[PDB]
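Q: Dropping a structure here in structure tokens format, bear with me for questions.
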Amino acid sequence: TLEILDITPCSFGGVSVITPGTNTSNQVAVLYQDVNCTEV
Amino acid sequence: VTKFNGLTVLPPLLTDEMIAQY
Ligand SMILES: *[C@@H]1O[C@H](CO)[C@@H](O)[C@H](O)[C@H]1NC(C)=O
């Protein structure tokens, strides 16, 4: 069908781990850059 | 004043509105 489809590449982003001081705490926060969690 | 093969533009920590606030 003579229709136009835009192609944008698969989402990629550096995973950054937000870590409070290991002695202070053990919980973890993970960051997915420039990606909405709907895709995640 | 007026790139997807693994090249990522990390946003500034201070947003343009926040830089304007400074
Ligand atoms: C992520 O959420 C929806 C995906 O359905 C999208 O429309 C929205 O623009 C995205 N948010 C961003 C890129 O900040």
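Going by Swiss-Prot, the residues shown for chain A are 581-620, listed in order.
Header lists the method as electron microscopy, 3.1 Å.
In case you wondered, yes, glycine gets a Cβ from its N, Cα and C as well.
Here the residue is the original one, but Swiss-Prot notes a natural variant at this spot, A:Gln613 to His: In strain: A23.1. Quoted from Swiss-Prot, the note on mutagenesis experiment A:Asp614 to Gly is: Increase of pseudotyped VSV particle production ex vivo. Increase of viral load in hamster upper respiratory tract. Produces more infectious particles when cultured in primary human epithelial cells; increases replication and transmissibility in hamsters and ferrets.
Walk me through the surroundings of each of these features.
A: Cβ environment of A:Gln613 (variant position): A:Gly593, A:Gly594, A:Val595, A:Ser596 lie under 8 Å away, each six or more residues apart in the same chain.
DSSP gives A:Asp614 (mutagenesis position) a coil state; it is part of no helix or strand. Residues within less than 8 Å, Cβ to Cβ, of A:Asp614 (mutagenesis position) and separated from it by at least 6 positions along the same chain comprise A:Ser591, A:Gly593.
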